[PDB]
Amino acid sequence: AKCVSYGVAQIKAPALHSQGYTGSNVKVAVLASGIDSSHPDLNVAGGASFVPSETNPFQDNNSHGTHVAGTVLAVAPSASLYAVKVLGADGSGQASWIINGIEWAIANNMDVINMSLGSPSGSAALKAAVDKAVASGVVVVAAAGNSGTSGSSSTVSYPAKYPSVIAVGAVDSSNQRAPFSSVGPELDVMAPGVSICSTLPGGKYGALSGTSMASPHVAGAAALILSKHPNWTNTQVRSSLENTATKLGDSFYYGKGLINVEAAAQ
Ligand code: NA
């Protein structure tokens, strides 16, 4: 990655890099607003658009899909990225478009799905799609949501709210929960999500905050783990991440804590 970001070090990715593991031969689908494939710092292996008004998955007129793509690569430099456009420029997308993208990712044998997206409601069909992906052996990772807190109520977004998905909240560089990071019993793990510097459309770079920034740290971690243990099932990869996370506080706000890819990759 050309832009320096603390988040890579924080999850202990450099430890795997030093072991020689960089996520080689792992297919990661980035379900977002597209990826700017013209960016010098990004290679994209394939993709598809399901947004009828924005037909090109290899451009990104929102900027977050490109940023998320770069974070996956910062953490797993050798991962193969696929641009699955399911959100438009304003960062919103119809429920069915997201399901179409999940079905594409399954049919094209993705190893990891990163969904840096989240709505206040899901659907039986959306749950069925992520459940199908998991059943098919895909590691499914999603941003927990940027809806802050609501007393004792869960504020975790969909599809992160579904048990089959790894719901990722955001911490800052001191492991403090970000004020916007969604909370609830469905929250699984945390990753760096405040002022993360990554790639932006038009060969640019910049810091962004959000659980959509936290999520690709975990998607990239799964790619590192798979490169060390390509025989591990999604079940084993998920278990390794949750079981070896660094405890940060109450699981309502923190899940199991901060991912530690060094520990996870045993
Ligand atoms: Na979950």
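Note that chain A carries Swiss-Prot numbering, so the residues on display, from first to last, are 108-178, 188-382.
A Cβ is built for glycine as well, from the same backbone N, Cα and C atoms used for every other residue.
The Cβ of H171 (active site, charge relay system) lies under 8 Å from the Cβ of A139, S140, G207, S232, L324, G326, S328, each on the same chain and at least six residues away in sequence. Per Swiss-Prot, active site, charge relay system is recorded for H171 (among others).
For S328 (among others), the entry in Swiss-Prot reads active site, charge relay system. In the three-state DSSP scheme, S328 (active site, charge relay system) is classed as helix. The Cβ neighbour count for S328 (active site, charge relay system), using a 10 Å radius over every protein chain in view, is 30.
Quoted from Swiss-Prot, the note on natural variant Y128 to F is: In strain: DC-4. DSSP assigns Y128 (variant position) to coil in the three-state reduction, placing it in neither a helix nor a strand.
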Neighbouring C-beta atoms (10 Å sphere around the C-beta of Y128 (variant position)): 21
